[PDB]
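A.B. asks: Questions regarding the structure given below will be posed in turn.
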Amino acid sequence: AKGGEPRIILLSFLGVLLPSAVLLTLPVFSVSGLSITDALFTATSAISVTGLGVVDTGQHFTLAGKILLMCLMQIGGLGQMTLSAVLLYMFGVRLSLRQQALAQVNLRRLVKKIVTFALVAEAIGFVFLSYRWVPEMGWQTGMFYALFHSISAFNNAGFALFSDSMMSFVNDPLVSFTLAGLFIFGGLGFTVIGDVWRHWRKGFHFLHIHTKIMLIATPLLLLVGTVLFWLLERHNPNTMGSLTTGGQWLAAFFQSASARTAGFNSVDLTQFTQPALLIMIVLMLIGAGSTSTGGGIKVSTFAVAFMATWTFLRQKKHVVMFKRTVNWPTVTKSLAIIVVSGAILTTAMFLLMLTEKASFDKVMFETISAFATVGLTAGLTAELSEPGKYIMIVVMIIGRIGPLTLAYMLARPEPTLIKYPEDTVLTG
Amino acid sequence: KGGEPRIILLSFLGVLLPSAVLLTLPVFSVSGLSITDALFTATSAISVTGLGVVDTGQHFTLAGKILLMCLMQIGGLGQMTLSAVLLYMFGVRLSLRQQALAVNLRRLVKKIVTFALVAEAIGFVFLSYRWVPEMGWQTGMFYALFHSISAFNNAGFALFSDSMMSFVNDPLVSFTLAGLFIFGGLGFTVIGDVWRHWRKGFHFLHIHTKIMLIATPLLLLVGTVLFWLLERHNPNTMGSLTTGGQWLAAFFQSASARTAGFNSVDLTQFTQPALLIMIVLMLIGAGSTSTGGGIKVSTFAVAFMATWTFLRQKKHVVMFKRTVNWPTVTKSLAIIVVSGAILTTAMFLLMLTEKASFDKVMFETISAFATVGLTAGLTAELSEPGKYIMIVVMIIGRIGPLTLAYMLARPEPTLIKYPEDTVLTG
Amino acid sequence: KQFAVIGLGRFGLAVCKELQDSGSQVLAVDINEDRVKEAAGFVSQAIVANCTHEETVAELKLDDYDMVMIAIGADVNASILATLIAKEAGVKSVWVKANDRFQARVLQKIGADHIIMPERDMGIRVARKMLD
Amino acid sequence: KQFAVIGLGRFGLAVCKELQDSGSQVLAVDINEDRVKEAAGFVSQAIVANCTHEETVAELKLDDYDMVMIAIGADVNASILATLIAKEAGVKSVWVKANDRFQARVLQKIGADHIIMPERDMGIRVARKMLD
Amino acid sequence: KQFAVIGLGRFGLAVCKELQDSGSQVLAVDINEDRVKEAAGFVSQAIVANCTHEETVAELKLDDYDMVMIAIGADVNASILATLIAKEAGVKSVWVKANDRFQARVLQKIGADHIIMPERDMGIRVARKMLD
Amino acid sequence: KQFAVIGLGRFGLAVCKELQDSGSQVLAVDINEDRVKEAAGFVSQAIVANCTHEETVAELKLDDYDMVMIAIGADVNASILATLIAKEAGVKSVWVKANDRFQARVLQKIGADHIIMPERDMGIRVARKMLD
Ligand SMILES: Nc1ncnc2c1ncn2[C@@H]1O[C@H](COP(=O)(O)OP(=O)(O)O)[C@@H](O)[C@H]1O
Ligand SMILES: Nc1ncnc2c1ncn2[C@@H]1O[C@H](COP(=O)(O)OP(=O)(O)O)[C@@H](O)[C@H]1O
Ligand SMILES: Nc1ncnc2c1ncn2[C@@H]1O[C@H](COP(=O)(O)OP(=O)(O)O)[C@@H](O)[C@H]1O
Ligand SMILES: Nc1ncnc2c1ncn2[C@@H]1O[C@H](COP(=O)(O)OP(=O)(O)O)[C@@H](O)[C@H]1O
Ligand SMILES: [K+]
Ligand SMILES: [K+]
Ligand SMILES: [Mg+2]
Ligand SMILES: [Mg+2]
Ligand SMILES: [Mg+2]
Ligand SMILES: [Mg+2]
């Protein structure tokens, strides 16, 4: 009697990965045609909405290829939010009936609201992006770029049609803020959007604990990242020293927001100070919300571990958040995800250094971005070797579904009839 | 709440500040140590990290080295003795609690000291057999005693300019030192369990003893094979050595990484795939109730086995046909996560204060937090804030794991509980 | 207005839901964490605590609240102890639910200010409602 | 020789400690985890399991063991149930502890091979001991 | 042809097994997940649901089913309330299992078409088998 | 001048409180850590120990104490065995608190110098208080 949520999660991704991979090889979608590994990498990047590119999205793909790319990252981003919310609903249904045996809307309405929320969010971002690019690029081309980037931003994909992804719009508030708002709400999570939508009149105090965590941790994650990036890169001529005072803050805020899974870059991370790469690595690992279009280990997982640590250092018996106790299984889930993620990350970084030769900071940054699904590159993907591409594909797949799958493994372990005696192991 | 955390910190700071104020005196140093340098040396000796801002053999006098043997002896042996004593009191309180619901300490301390003295005497004899012929009846004996004490206490302090790089091809000294910190880092609980119940067999040893006796050979073998594979073609570290010399060097680094801190090769010229392996080895560290450091092998074993249990969706973590209770798994995972958080903060602070590549800063931070003290060329150029950060990291690294383990054991009881609510993860 | 309701059975949760619907902030306290969870959904603050314990009641700071409602029904001993501790804490007004006349007299002697017998008072109300 | 002892009360732990002291491998099974921990110190393998559950017994592979001793004392229903399940699992020799003459006859009907009455048999043994 | 069984206890599961052997579609529904899994291999469709929930009974189109069997024994109130909800659901034929004579009286008046009392009904037949 | 109290229930804690207030050395010993912590503020030295363990009683130099009070009430075997161990340890005067008459008879035959039965003795005392 073990849970089957893990199997639905993997089969769903691979059930779309393989069809997407074979389509990209056809010359209809590529001007030159993609090899099997390149198409497998591109499909995995699109389906996981990582946004890593072995080839340039704007140039190597045709008009039909970009339309396919929008479909893949809409399936990868909104599809995870739709599936994760669907599996969350069924988990609650099983839990609710279990309580009644011992002692809410239907699924269709929930799925309709998720797709409705996605299209309206993209449509709002669509008109703002159209408002600027249509005058510059014409009508027919202007709407396409607005639609491609609004879909990419909401799905936390980071795919861009420009050679340098949004590096020409560092000093453009309308493009930066429209994109920033898109993956912030796209990455916030439908449970947070839904709870605020139905219970805002009650007040912040009566929102669900998960909603309160996401509504508080996200601004601090944005604010701390914005201040830290600005402080560490204000004097760096190569990235932010040449911008105006407002331009620096706009760039610092953009990368602070884009790190949490979007993957767009107003500046060059290739020329970032090391103390800034370490800050962004932490930001990428934390990721977006739990039931959103993108994410890494997720904000709530980091928040529980952050306050579990604070509880442990103060020797308190219970982990408390917003006058609510976080039960020990939840704490174990959050700590296990971080430890398991580090185990896979360390193995992936070690393999990358063997297949291709690069510095540790370049390898570590690329491994985190692929695992955290952010897709920000520090120059490793440009020179990635053939075996390195295979590792990145696996890391992108595991990083996309790992935290969610491992959570459901912890939720429903296989029941057993044989238990061994408890014995103590010394730790510390 | 438990006072084990308070006994652990007060005991360290109550030997660090006196040891620091003594190191400033010119009797122990040929040129004298600054307050920052003396504090760094005292922290490295008492925490037996082995990191050096000044050369041990040159900058210290004859009396200074005798103090250094006393300092690292206190660090290693006293940490082992205090851990055993606190474990004994924890067991006593647990037993009395069990009786309420439903050996001697002096003898234990005597066995700890006598085991240390016997091991150090064996290492001293083996080292004297090799150094006395070429160094004299007085200086060779001193070097043998110093290095045996350093090896058993998992300190890594060396009297040579290059710490054992001249004996990469010498099997006698390499195996003598290797056996000293493997046994010194095994844990006195394991040694006592093997000593008292070896006739019963391996099957009836305590679960901790089995975990150590299996993982330590596995960790040593994995480290040796990985270091040999990754560094056999590197001319600057192991390419010039013979086939036996390469394996001896690889085994020596695999063992020294687990807290000793001696180096028969240059880690400054190591391939990055090998520095990652050595970072992983340093983080794991030595045994729980031993002279070494790290997250400890038992913690890494419970997390590795818990991970396998979670990936297989099994209800209980089972090790050697014994269930590992959920508080133990939570302790291990929390130790790893908190260690990672402090490590990330320390690397960020070092990167702010000092200008170096990420691999060097990360390696130095891991070596100082784990008390291995292996240097990758960054300690020699430490600045004043860098030295302060390293001192703090060495202090927290030495006492952090056991302290955090005991906080999780005895949290403050409460009279107010808030309702349980679910938080989405992953 | 701040209210504290101790015991979250049928009467206690009905008083809390009414008090919070009327815009007042209520504290819900119960030893059964299961019932504290339903209250926490709509109650300003819900706490799992034992209100027969003097130190626990001191931690709750019940003297701050204007009125304390004690709705422990089945355990008459717990009701008496909670009323005694609340009065010794220094709460101005204590309302206690009593399921027996003898318990009501004991609570009057203890120092309870208003005592509600839900069965008898509801019988009187229903009789008046049928008459008119 | 391999023995399985079910129930780790005063009788079951005495059989395990005597069997293991002679070099035989013993499997100790009980539902009380405390007694399984106590036996796990000296018993070759100790398992927390419910032996009245027929699917659980198949997992224990009691058919492999030469002799199965069932030492469930207080719960007579569990004693007959465990004897029945062990017999249906293909155990060659089942020894059962019985606290009454009525339980012993039911166990004889079930298929127990040797039935031990601790009070009566020890009474006979001490009576012989005083004589000689 | 098409039947529904609510409650998968010992009595309800026995109905499901015999109904399947005659090649009939059976909808087995039970609040407890474990009991639904047991009948999952013996019925056309096994669903975990609370048949006391009026909207759930509306979704499970029980009016399409030829006969609906309510086999809830322990909680007398659930069987009475589930019987009523099935009547407003449009079920023409409702068979209810009752364990007590007082429950069988209520079920008759609320409109159950067939009341089954397994102890009383088996008592009559076993006597008849004894006679012949 | 120097006294020992074993068992820190309501009776033993009262003995410790009066003895220390009068100005004497009192070693309070109880297997339960909570009661030892409660009495730690009052007595000169409070130790968590099992006084049924012979080696623990040997380590605690109870023979140096002028009087030893054994105040274990719930488990009669614990009180009897503690009295025997204290008498073997060389304690010249042992005062034991007994709750039942059979326990008092056993303790008298063992050799306890003073047997205290709180209910009977306070019965006599309050009767004398009522008379005058
Ligand atoms: N010491 C106590 N402190 C707080 N709440 C208590 C205490 N003792 C009992 N309660 C709770 O008070 C309530 C009394 O209601 P009760 O009559 O038991 O149930 P109901 O009214 O639902 O039939 C219960 O929720 C009970 O758990
Ligand atoms: N169904 C069962 N499966 C396995 N062990 C059982 C079962 N029922 C009882 N036992 C164990 O059998 C042991 C002997 O029972 P009992 O006679 O009550 O204890 P004791 O012999 O110490 O008085 C108990 O410790 C109990 O845990
Ligand atoms: N509201 C309900 N909806 C569906 N099934 C129910 C409901 N209430 C009880 N049941 C089921 O009806 C069955 C009747 O079992 P019953 O004889 O009452 O108890 P037991 O299983 O202890 O013998 C059980 O399997 C129970 O889970
Ligand atoms: N073997 C023992 N050694 C020391 N103290 C004991 C032992 N057994 C019981 N006690 C203590 O003696 C005290 C007296 O118990 P009891 O008369 O039952 O008081 P209460 O009814 O308040 O528990 C208990 O609190 C218990 O902790
Ligand atoms: K991305
Ligand atoms: K060291
Ligand atoms: Mg009530
Ligand atoms: Mg027995
Ligand atoms: Mg049944
Ligand atoms: Mg008492």
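Per Swiss-Prot, chain A residues shown: 20-122, 131-455, in order.
Method of determination (from the header): electron microscopy, 3.6 Å.
Every residue gets a Cβ built from N, Cα and C, even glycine.
Listed in Swiss-Prot is the mutagenesis experiment A:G70 to D, annotated as follows: Exhibits very low K(+) uptake activity. Here the residue is the original one, but Swiss-Prot notes a mutagenesis experiment at this spot, A:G70 to A or S: Decrease in K(+) uptake activity. Annotation of the published mutagenesis A:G185 to A or D in Swiss-Prot: Decrease in K(+) uptake activity; the original residue is retained in the structure shown. Quoting Swiss-Prot on the mutagenesis of A:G290 to D or S: Lack of K(+) uptake activity. Among the mutagenesis entries in Swiss-Prot is A:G314 to A, noted as: Does not affect Vmax for K(+) transport. Among the mutagenesis experiments that Swiss-Prot reports, A:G316 to A or S is described with the note: Increases Vmax for K(+) transport. Looking at Swiss-Prot, the entry for mutagenesis of A:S317 to C says: Increases Vmax for K(+) transport. Listed in Swiss-Prot as a mutagenesis experiment, A:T318 to C is described as follows: Does not affect Vmax for K(+) transport. In Swiss-Prot, the entry for mutagenesis A:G402 to A, D or S states: Exhibits very low K(+) uptake activity. The structure shown retains the original residue.
A description of the local structural setting of each listed feature is requested, covering burial, neighbours and distances.
C.D. replies: In the three-state DSSP classification, A:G70 (mutagenesis position) falls within coil.
Here A:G185 (mutagenesis position) comes close to A:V68, A:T69, A:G70, A:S179, A:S192, A:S285, A:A289, A:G290, A:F291, A:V401, A:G402, A:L403: these same-chain residues lie at least six apart in sequence, with C-beta atoms under 8 angstroms from its C-beta.
In this structure, A:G290 (mutagenesis position) belongs to neither helix nor strand by DSSP; it is coil.
Annotation for A:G314 (mutagenesis position): same-chain Cβ neighbours under 8 Å, separated by at least 6 residues, are A:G214, A:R287, A:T288, A:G321, A:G322, A:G323, A:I324, A:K325, A:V326, A:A399, A:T400, A:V401.
Counting every protein chain shown, the Cβ of A:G316 (mutagenesis position) has 31 other Cβ atoms within 10 Å.
In the three-state DSSP classification, A:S317 (mutagenesis position) falls within coil.
Cβ neighbour count for A:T318 (mutagenesis position): 29 (other Cβ atoms within 10 Å of its Cβ, all protein chains included).
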A.B. asks: Among all the protein chains here, how many other CB atoms are within 10 A of the CB of A:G70 (mutagenesis position)?
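C.D. replies: I get 31 for this one.
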A.B. asks: Among the mutagenesis positions A:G70, A:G185, A:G290, A:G314, A:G402, say which ones reach under 8 Å of chain B by Cβ distance, listed as they appear in sequence.
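C.D. replies: Of A:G70, A:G185, A:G290, A:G314, A:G402, none lie near chain B.
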A.B. asks: Only counting partners 6 or more residues apart, tell me which same-chain residues put their Cβ under 8 Å from the Cβ of A:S317 (mutagenesis position).
C.D. replies: A:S103, A:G216, A:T218, A:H237, A:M241, A:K325, A:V326, A:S327, A:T328
A.B. asks: Which mutagenesis positions among A:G70, A:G185, A:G290, A:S317, A:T318 have a Cβ sitting under 8 Å from any chain E Cβ?
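C.D. replies: Listed mutagenesis positions meeting the cut-off: none at all.
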A.B. asks: Should A:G402 (mutagenesis position) be counted as helix, strand, or coil on the basis of DSSP?
C.D. replies: coil
